[PDB]
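J.: Can you keep this structure in mind? I'll have questions shortly.
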Amino acid sequence: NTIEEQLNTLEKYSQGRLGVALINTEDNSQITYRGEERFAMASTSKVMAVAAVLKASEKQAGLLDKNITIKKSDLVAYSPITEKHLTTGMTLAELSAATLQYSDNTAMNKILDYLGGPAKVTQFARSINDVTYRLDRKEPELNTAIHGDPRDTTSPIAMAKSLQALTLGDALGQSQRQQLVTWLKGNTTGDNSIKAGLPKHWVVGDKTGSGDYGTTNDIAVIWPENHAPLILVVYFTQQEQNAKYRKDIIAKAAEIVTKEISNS
């Protein structure tokens, strides 16, 4: 179709590899581009990890309030929130909020430690029928995004379906799915990604991703004006290891796939 050709054209313009998956809950339809191809998730991988914690809190009251100690040896690159809590520590709820809204990397690692490792997140993904998601490493290693390397990757459609299941679906309990939605709506890093390609009055809950090879990602749940929610995943990666990020590509992809929706 037209959207199809527009995304192909956008990819040519980008000079990289673009992946898109849009699920429209109004008519349960999906628009995809390289929807089944694997892309390095970078920080977008954090959503599944937090969801695993939320799921665990369903059978263990007060789990989110469990305080976790943060050691100086735990600190990795870019940990804006965690580095300020070496003495007080942080609860699993605070760690989840920090990793999602600021993309705090130590927070992700602490969550992984609690769960039992990256493999445990992959296991959670399988528990919600996501057979594509795979987390193999922690931060910062999971960001290598080497071409032809399967580690820490997933597909646009797989992540779109999982995000839908975790927020609007039944993968998590009501209190938990709402908590996830609330954390996402408060993200501080997505102003220039998916949000930048949507009407200013639409409500968005997103989680960005940035890695080697100029990997630029963003996944989100969108609440358009008087319209059922949408789930959108946009992954983008480039040829050279030191490529610069291209959020402009994400913004345009979002505009292209939601244009028709915003016009009616």
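Per Swiss-Prot, chain A residues shown: 33-296, in order.
Determined via X-ray crystallography, 1.8 Å.
Here the Cβ of each residue, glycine as well, is placed from N, Cα and C on the backbone.
Sharing the record's features from Swiss-Prot:
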- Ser75: active site, acyl-ester intermediate (ACT_SITE)
- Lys239, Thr240, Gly241: substrate binding site (BINDING)
- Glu58 to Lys: In strain: 5E78-1 (VARIANT)
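Looking at the shown structure, what environment does each listed feature sit in?
T.: In the three-state DSSP assignment, the secondary structure recorded for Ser75 (active site, acyl-ester intermediate) is helix.
The Cβ of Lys239 (substrate binding site) has 28 other Cβ atoms within 10 Å, all protein chains considered.
Long-range Cβ neighbours of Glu58 (variant position) (same chain, at least 6 residues apart, Cβ-Cβ under 8 Å): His259, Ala260.
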J.: What is the separation, in Å, between the Cα atoms of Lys239 (substrate binding site) and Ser75 (active site, acyl-ester intermediate)?
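T.: Computed Cα spacing between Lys239 (substrate binding site) and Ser75 (active site, acyl-ester intermediate) is 8 Å.
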J.: How many Å separate the Cα atoms of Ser75 (active site, acyl-ester intermediate) and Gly241 (substrate binding site)?
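T.: Here the two Cα atoms are 4 Å apart.
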J.: Around the substrate site recorded as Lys239, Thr240, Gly241, what other same-chain residues have a C-beta within 8 angstroms of the site's C-beta center?
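T.: Everything else in range on the chain: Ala74, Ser75, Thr76, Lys78, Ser135, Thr221, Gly222, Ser225, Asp238, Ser242, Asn249, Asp250, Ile251.
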